[PDB]
Amino acid sequence: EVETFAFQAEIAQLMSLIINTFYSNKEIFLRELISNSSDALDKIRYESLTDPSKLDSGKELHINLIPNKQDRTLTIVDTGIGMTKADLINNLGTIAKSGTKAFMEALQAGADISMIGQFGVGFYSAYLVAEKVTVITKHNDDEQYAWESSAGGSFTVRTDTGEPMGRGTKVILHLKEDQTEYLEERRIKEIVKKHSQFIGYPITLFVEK
Ligand SMILES: Clc1ccc(-c2cnco2)cn1
């Protein structure tokens, strides 16, 4: 059973700007998604300080980067707090309407796309490199769900029958044909070292057969 939703107009406009603006510094998508994972891990860690049972769904707090050249996907997995169905529908747990308003003002006031994370909407930088994004998520208080969008003004949500996750979020980037450098080990390592060197969780770059 698949539910299809329209993006709020302001979010559709944000996505269109990300997809259509000429902007060469696309590699920041990875910094933004790793930062979101770190924020999600901080949240479950904080809850666990007063309620250790919050980690019954998984004690390890980490980030995995999983390239797959056969599927043309880069997957960012974290064991953070995850998202409820309501969070997914409400712009993946962001205040994206107000964040977009500020971001678009800043761009007209001199800012560039790399600054997107200062406005709480860094997730959408995935569309710098991905033609489709799938988000699989499991929060302690809800079931496992899959969100997906190829932009174009709509997203879907369905219960996920795939591999159970325990707790956290998996962002699957279905890369554009001309963006496959982001599956190359040396390129990913370079981006992590440049932009994510102070993230306080282990970031494991998986290798391929
Ligand atoms: Cl990641 C990103 C890329 C482009 C823009 C933008 C806004 N206005 C023109 O381009 C914002 N964020």
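Since chain A takes its numbers from Swiss-Prot, the residues it shows come out as 16-224.
Cβ coordinates come from backbone N, Cα and C, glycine included.
Counting only residues at least six positions away in the same chain, the Cβ atoms of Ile131, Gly132, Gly137, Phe138, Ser140, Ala141 sit under 8 Å from the Cβ of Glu47 (mutagenesis position). In Swiss-Prot, a mutagenesis experiment is listed as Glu47 to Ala, annotated with the note Strong ATP-binding. Strong interaction with HSF1, HIF1A, ERBB2, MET, KEAP1 and RHOBTB2. No effect on interaction with TSC1.
Over all protein chains present, the Cβ of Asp93 (mutagenesis position) has 27 other Cβ atoms lying within 10 Å. Record note (Swiss-Prot), mutagenesis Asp93 to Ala: Impaired ATP-binding. Strong interaction with HIF1A, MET, KEAP1 and RHOBTB2. Loss of interaction with HSF1 and ERBB2. Los of interaction with TSC1. The unchanged residue is displayed.
In the three-state DSSP reading, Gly97 (mutagenesis position) counts as coil. Annotation of the mutagenesis experiment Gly97 to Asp in Swiss-Prot: Abolishes ATPase activity.
Long-range Cβ neighbours of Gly97 (mutagenesis position) (same chain, at least 6 residues apart, Cβ-Cβ under 8 Å): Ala55, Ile59, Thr152, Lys153, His154, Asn155, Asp157, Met180, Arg182, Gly183, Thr184.
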